[PDB]
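The block underneath contains the structure these notes are about, expressed in structure tokens.
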Amino acid sequence: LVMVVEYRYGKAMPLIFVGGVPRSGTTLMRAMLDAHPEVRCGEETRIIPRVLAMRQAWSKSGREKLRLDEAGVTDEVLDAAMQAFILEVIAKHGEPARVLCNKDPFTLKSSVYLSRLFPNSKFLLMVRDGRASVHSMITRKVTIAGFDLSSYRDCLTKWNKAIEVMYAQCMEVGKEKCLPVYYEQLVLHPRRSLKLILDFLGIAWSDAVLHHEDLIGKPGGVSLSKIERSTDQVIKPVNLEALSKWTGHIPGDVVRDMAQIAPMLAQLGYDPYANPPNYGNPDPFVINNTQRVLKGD
Amino acid sequence: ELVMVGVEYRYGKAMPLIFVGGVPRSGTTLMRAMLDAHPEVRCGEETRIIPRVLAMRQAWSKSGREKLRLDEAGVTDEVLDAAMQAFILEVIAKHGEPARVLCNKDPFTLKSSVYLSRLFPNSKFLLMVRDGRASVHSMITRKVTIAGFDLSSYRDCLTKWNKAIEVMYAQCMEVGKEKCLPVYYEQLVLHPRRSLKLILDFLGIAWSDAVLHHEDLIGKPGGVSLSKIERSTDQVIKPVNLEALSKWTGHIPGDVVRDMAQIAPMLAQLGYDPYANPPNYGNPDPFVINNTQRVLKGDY
Amino acid sequence: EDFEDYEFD
Amino acid sequence: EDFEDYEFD
Ligand SMILES: Nc1ncnc2c1ncn2[C@@H]1O[C@H](COP(=O)(O)O)[C@@H](OP(=O)(O)O)[C@H]1O
Ligand SMILES: Nc1ncnc2c1ncn2[C@@H]1O[C@H](COP(=O)(O)O)[C@@H](OP(=O)(O)O)[C@H]1O
């Protein structure tokens, strides 16, 4: 029970799951939460998404589920096992804090299940223009098993189904427990965005969430894996550079078929025919941050 | 320490677990049935998910690069092991009735006995060993599927039985005498009383006569839970009997008979003569003879 | 789909 | 190339 004021970890504890389709601002989000003295997310565990996928497998498969039932390995047992594995990884892989958090992008495919397992956890789902997420994964070569980096159409098609699932789960979990966070809104208005999020989380304001990059390497602060692909971006302050670098890099046939390939775009408020949408007006805060990044601060 | 009622039994990483295993079709279900019949012990059915999580965790440490990324994420050996410990123990503790001593039987878990030993330092291991010609004949004629085994070929199945037990036996040896005991299926069948006396000693469990009466305890409180879709079930409902020791003989293709020593050098190493076709496994206790006559009489 | 009596060895 | 950056399903 004990992580090691003495916080004890357990099924009923307050928990924050951050996720979304990779290259959707998920690391930025968790680094901003990490900056808060009362929150710790830390790096991507990688193994949590694996045990969940495993779990999601033994459910669909009839033959397998029947065998597990007849062995007394019921939902009750699997869930208890999952709970304990997850609690241990989350609780022991970084420093302790009043509010524990996990970011592993795909965990948000099982938010309904995770919410059932942890009845006081809440969920932040990152949402970013699929066209930006895909162009990111192709040009930087961030690999996802089953996405074909040689094809915009494929990656878009699989972004679409991925976020369709995650969004539906977010809706079922309910608005008290899951908040869709729009990357482009977070970049455009950090302070407005973080105000709503923390509120939603039932956690109090701290200017530190607006200065995540000053807390990199520091204690109670933000810990970054040097192998994680987002790391070189998260060291900079919230800035505007990555909003629409995708524009013009989409093959013309994919541009034509955008609404059909990615109907989730229009669902989440991205006009699939704006190249790019007008995401909004930048706060002076991120205008200034952007200006420092270009000079090299 | 998680708790269950059904007095109240307390379970943790330091409790004495029994892990039974071996190559499937080696009498592993029989062995765990006999233990389930001890009132102090529950093994219960094959969980399936334990060797599955063990395979996964294996892959992660097997790749140097994946190990590095985990370490960099703070997901270190200690964190993995704690999550494993916790995962495996929930499944073992809760997949059946509670009992003073807890036991698991998933045949290939024994390829991971050094690891499980490390995770659960008072757990012990029973490696079931049976003439591979018998297990292979069994897996083939019953069509019991094992990932990577080609059931159309005795040479392939014996070649892989050989590899599986070579690894399992290397693990057993490495944890040592105090923690892993090989149990010969044929000696178990011919001599159940003496076998179970030696097995219960090794485990530091007081003798109980009910180990020799597992068939009277099927489906019963503190007794033997059987899954009706596990392939050993129709065999394990009967008392320890003799029919299955030697029936493999003569059903092995002549070329494999001939190469038996190249193909399965683990036969010799374990005390099965590869050119004895069959070996003399020995002579049965009157108890087993009577059990076998009861089976033929049709009391099951 | 790849269901077998023993899936991991 | 024993594991990708990501996985699930
Ligand atoms: N300080 C910052 N300001 C704005 N966007 C940031 C940021 N740090 C990271 N991001 C963006 O988050 C995206 C990665 O999200 P994830 O962590 O889910 O992979 C990257 O997009 P690009 O690769 O398009 O730059 C990255 O630029
Ligand atoms: N009551 C009993 N007496 C003797 N052997 C038994 C038995 N119950 C099961 N077995 C043997 O255990 C073997 C299966 O082992 P496992 O459970 O490890 O697969 C089977 O061999 P056969 O298939 O040759 O009959 C089976 O006959």
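To match Swiss-Prot, the residue numbers of chain B are left as they are there, and the shown ones run 51-56, 60-353.
The backbone N, Cα and C atoms fix where each Cβ goes, and this holds for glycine too.
Now, the feature entries from Swiss-Prot:
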BINDING   B:78-82, B:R183, B:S191, B:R195, B:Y238, B:285-294, B:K300  3'-phosphoadenylyl sulfate binding site
MUTAGEN   B:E99 to A  Loss of sulfotransferase activity
ACT_SITE  B:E99  active site, proton donor/acceptor
MUTAGEN   B:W113 to A  Prevents dimerization and decreases enzyme activity
MUTAGEN   B:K158 to A  Nearly complete loss of enzymatic activity
MUTAGEN   B:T198 to A  Slightly decreased sulfotransferase activity
MUTAGEN   B:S285 to A  Abolishes sulfotransferase activity
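Features recorded in Swiss-Prot, as mapped to the structure shown.
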residue: B:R78; record: 3'-phosphoadenylyl sulfate binding site; contacts (Cβ under 8 Å, 6+ apart): B:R183, B:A187, B:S188, B:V189, B:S191, B:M192, B:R195, B:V197
residue: B:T81; record: 3'-phosphoadenylyl sulfate binding site; contacts (Cβ under 8 Å, 6+ apart): B:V73, B:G74, B:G75, B:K158, B:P160, B:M181, B:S285
residue: B:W113; record: mutagenesis position; contacts (Cβ under 8 Å, 6+ apart): B:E119, B:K120, B:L123, B:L133
residue: B:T198; record: mutagenesis position; contacts (Cβ under 8 Å, 6+ apart): B:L204
residue: B:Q288; record: 3'-phosphoadenylyl sulfate binding site; contacts (Cβ under 8 Å, 6+ apart): B:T82, B:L83, B:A297
residue: B:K291; record: 3'-phosphoadenylyl sulfate binding site; contacts (Cβ under 8 Å, 6+ apart): B:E268, B:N344, B:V348, B:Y353
residue: B:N294; record: 3'-phosphoadenylyl sulfate binding site; contacts (Cβ under 8 Å, 6+ apart): B:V242, B:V341, B:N344, B:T345, B:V348
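Flanking an unmodelled run of 3 residues are B:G56 and B:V60, whose Cα atoms lie 8 Å from one another. Using a cut-off of under 8 A between C-beta atoms, the recorded positions B:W113, B:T198, B:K291 that neighbour chain C are B:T198. Following the DSSP three-state reduction, the secondary structure of B:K158 (mutagenesis position) is strand. Here the recorded positions are B:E99, B:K158, B:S191, and the ones sitting under 8 angstroms from chain A, going by CB atoms, are B:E99.
Among the recorded positions listed (B:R78, B:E99, B:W113, B:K158, B:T198, B:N294), B:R78, B:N294 have a CB atom closer than 6 Å to some atom of ligand 2, in sequence order. Close to B:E99 (mutagenesis position) in the fold, though at least 6 residues off in sequence, lie B:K158, B:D159, B:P160, B:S280, B:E283, each with a CB less than 8 Å from its CB.
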